[PDB]
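Participant: I have a structure here, written as structure tokens, and I will follow up with some questions on it.
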Amino acid sequence: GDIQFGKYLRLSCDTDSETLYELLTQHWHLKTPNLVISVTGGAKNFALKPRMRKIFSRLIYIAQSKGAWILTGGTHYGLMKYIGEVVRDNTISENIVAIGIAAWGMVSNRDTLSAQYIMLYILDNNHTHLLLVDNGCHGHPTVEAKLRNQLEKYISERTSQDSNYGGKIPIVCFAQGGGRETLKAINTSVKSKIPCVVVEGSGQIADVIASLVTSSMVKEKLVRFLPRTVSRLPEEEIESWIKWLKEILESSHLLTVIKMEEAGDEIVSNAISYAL
Amino acid sequence: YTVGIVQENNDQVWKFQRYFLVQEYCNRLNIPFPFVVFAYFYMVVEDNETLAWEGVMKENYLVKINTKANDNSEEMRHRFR
Amino acid sequence: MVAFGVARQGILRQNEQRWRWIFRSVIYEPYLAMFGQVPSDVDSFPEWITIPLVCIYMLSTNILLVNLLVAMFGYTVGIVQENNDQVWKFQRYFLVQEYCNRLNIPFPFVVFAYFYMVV
Amino acid sequence: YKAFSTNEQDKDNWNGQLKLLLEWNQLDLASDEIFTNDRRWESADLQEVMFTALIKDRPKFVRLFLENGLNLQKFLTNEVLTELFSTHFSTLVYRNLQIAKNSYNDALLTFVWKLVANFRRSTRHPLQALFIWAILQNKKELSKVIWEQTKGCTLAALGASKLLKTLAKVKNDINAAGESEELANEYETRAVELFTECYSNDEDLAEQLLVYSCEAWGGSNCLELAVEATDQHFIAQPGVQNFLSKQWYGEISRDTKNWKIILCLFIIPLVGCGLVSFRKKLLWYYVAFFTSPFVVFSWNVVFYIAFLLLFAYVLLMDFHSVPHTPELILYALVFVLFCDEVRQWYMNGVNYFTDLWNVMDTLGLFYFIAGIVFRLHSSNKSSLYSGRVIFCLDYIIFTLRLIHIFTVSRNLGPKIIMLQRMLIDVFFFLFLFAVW
Amino acid sequence: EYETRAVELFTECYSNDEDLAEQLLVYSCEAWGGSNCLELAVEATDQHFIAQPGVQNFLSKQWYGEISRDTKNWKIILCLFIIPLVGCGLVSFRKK
Amino acid sequence: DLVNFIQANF
Ligand SMILES: CCCCCCCC(=O)OC[C@H](COP(=O)(O)O[C@@H]1[C@H](O)[C@H](O)[C@@H](OP(=O)(O)O)[C@H](OP(=O)(O)O)[C@H]1O)OC(=O)CCCCCCC
């Protein structure tokens, strides 16, 4: 069904990325000079920090300039809603392309079809494109991460001659919020050789990685960054978090961290260019 | 006494009067007087996009006005500390 | 001034058929029916109500004239505010170029210069 | 705060900590401890704290609450707004507002007074109402915070500037008037800068915004409010002048030479002969050219000159007890003027009478009709002479109206503008000279 | 320097309060010099001190007396000739 | 077309 209040499509998890990319390229979207994915995290409330706003404004401006694809969760609650609102504002002012990928089961209201979705999770209507994964139907745990990672890896495998970047289209992961899902996404991106940029100074896991960029120090940083999260998390959760931290830090050159001191203009662009 | 009156620039006042005259002659039946007589007899018988653009330019203006504090050497002192 | 003179001539003389005479008089009377001269006063249908009319006409003309003069001088202070030194230097360049790229001979002796130049 | 938190008696409850920080105005601690990424927030949770911050004049806390997922539109309910206006509105400000309403009445001031009365006694633009409430009480920071959320930012700034100026014209309290005046100047500067920047970004969107009339913000647009406030600075900006010039020239290209247009005016066929390259078929060219306000103005001035010449000819050469054909033509032309005056009177009648030059023109028309009535009495030569006198008065006042037309040209417009003030001062000087 | 100090002090104080400032201005000390602030400023030709908004407001209030300072002058002039208009709603008095 | 393509894809 097409949400109107863009295009929302329900696709199974076991879907070949090649077919989706061919569909998008043939008649829906043009070749993408750049592609950036943002992992907001489990939290549905995004704190409008003094610095995060400018960072993401610069990110969206860069994406518009380069005609990039912005991938997010698409949830109307949290950072994704802010990104969608900023995309709509820029559109009101070359078209920006935003894809929100989520799980159909977690969606609160399901409308089948040109059915219109009008306001359990809620998705932002600002996003121009949306994808709903459905393998564990009516399943609380998130399952879109696998498809997102597979699609990102396939797009990395692609090759565009027009782009100045040699061969494959550039892809940059982004991490501003903390959470287990964010850490898993960072691990998958690192295993995929696609660089990720972590916003140091904001978020729990992001700041932990920034400080790391051993095991006891990692645990102490994780506890300090998210006291409530570490207190609620069990010992097995802490062990898994430390394992993922060690796995991601094994490849430091890929990950890039924005310095807390660095707060000038065009810092996001500089960091992304350095990572690429 | 007259030198003081002429000290004040009349350019702004003339521009104001120009606006008045332009409004008078624009919101008016654009016909010459010889042919305007029949005009009276004949007479007797988007926004959201503009406001959004205004808000965007407001965001840019607010950033520009708030950058003034950037020139202060406080940031360097904080980095040093 | 001419509008005032037209108003005065209309009120004083009626149906003046001499087109040359009326055309000259309309312009000529208001200026000389004022500080310049007083032919209208000699010419001066109730008189007891006529005298205030000429009095007010003269008062209005005088006040308008003084206002014009003072406004003109005030306007002039702005023109003189701008320095004329740069403009004079510009004109100096123009004159120097005119007199330099020219046969450096006085006018009494320059006549033969053109004949020599042609050949 | 440390005693309240470490005590553990109310550590679980966060609203108490937030209220405590708000009361003492500890912004940094509020941003650090109470507000954190882990904590979840809802607008209903903040409602009361936001209201208290508004009451206590805590602009920074208001901004912080707005940033952290607070919907100002939903919060500003009718009950909240009426309660705020009824109780937390200072009596001194209400007295000043009444004084302004009585002594210095204005189109916008009566509107805001009606809005205030409606909310005080018992929801089109709640944001505008809140901004007005902040402005009337000379709250600089809170007013700016609210303004950052309004949709009509430049329009709101102009309205605030005008309202603050008319409020500062009061004399009940000097300090409040000075604060209002400085705040008005600040908002005028903000509006000018915002419109400049925006006009630099884009031109057509800027002009659309300028001419746009809000959903009854005050019943007026940015330009009208600037004019009413005599904001010469805002209109003198390049963008507004360019807009006015485009309006004046219409479809005609603004860069085309004026002498070309003047020459082609007399000679019709040149209109579509390659001259006057129109900004946007020969018939289309002709209609566009003749619909131009500049061409209409030139035609009107030529017609007025011809009418004055005919009037002077009638008075000087052809005046008889019985009207002649030139006199009938003069009557027709003055009737055309009269019907044009009626048409213009239908609109802005209050402004029609208020204008000094407009009242002068109406008085001249009345004088002309009176002179016609006097001249109709051919039986008595005295009546005819009185009608002739009235006709002379009509001629002079018509010349005054003609003088008004010349103001358009830049060459001699400022000259007349200066002449008026010089005339006033010289009249006073001549009065003193007269006395001694 | 002392003139500047006095001007700033009186401005600041007149901004804080109005009635206390005026009482201070008209107050005569226990024979400091036999004169008040206003008289001393006048004798020194301190035009700067008197030109300040507070002093001008005080003088205007003294000039208009009980009549409200914000009322239109033409109303007062018109009512002067016509006595009955005095208590007919015009000239709203500041204070039967 | 678009509906048929979507059905073919899934
Ligand atoms: C005898 C009684 C009176 C006789 C008539 C006497 C009437 C009379 O005296 O007006 C003179 C007037 C002068 O025009 P004027 O020079 O002021 O026009 C402006 C001027 O050229 C400025 O310099 C321009 O700005 P800038 O240089 O770029 O900075 C501006 O362009 P823009 O910036 O706005 O785009 C121009 O608009 O010419 C007419 O067209 C009026 C039509 C009159 C028609 C006359 C029909 C006979």
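Shown for chain D, in order and in Swiss-Prot numbering: 413-534, 557-714, 722-877.
The deposited model was determined using electron microscopy, 3.1 Å.
Each residue, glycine too, has its Cβ placed from N, Cα and C.
Annotated Ca(2+) binding site per Swiss-Prot: D:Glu782, D:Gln785, D:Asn799, D:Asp802, in sequence order. Record note (Swiss-Prot) on the mutagenesis of D:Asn821 to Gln: No effect on glycosylation or ability to form functional channels.
Where in this structure would I find these features, and how exposed are they?
Facilitator: The Cβ of D:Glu782 (Ca(2+) binding site) lies under 8 Å from the Cβ of D:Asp802, D:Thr803, D:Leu806, each on the same chain and at least six residues away in sequence. Following the DSSP three-state reduction, the secondary structure of D:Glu782 (Ca(2+) binding site) is helix.
Cβ neighbours within 10 Å of D:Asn821 (mutagenesis position), excluding its own Cβ and spanning all shown chains: 10.
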Participant: Relative to the mean position of the Cβ atoms of D:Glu782, D:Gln785, D:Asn799, D:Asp802, the recorded Ca(2+) site, which additional same-chain residues have Cβ within 8 Å?
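Facilitator: Apart from D:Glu782, D:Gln785, D:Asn799, D:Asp802, the close residues are D:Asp781, D:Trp786, D:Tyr793, D:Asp796, D:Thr803, D:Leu806.
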Participant: Whole-number Å distance between the CA of D:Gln785 (Ca(2+) binding site) and the CA of D:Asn821 (mutagenesis position)?
Facilitator: 37
Participant: How far is it from D:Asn821 (mutagenesis position) to D:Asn799 (Ca(2+) binding site), counting Cα to Cα, in Å?
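Facilitator: So the alpha carbons of D:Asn821 (mutagenesis position) and D:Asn799 (Ca(2+) binding site) sit roughly 34 Å from each other.
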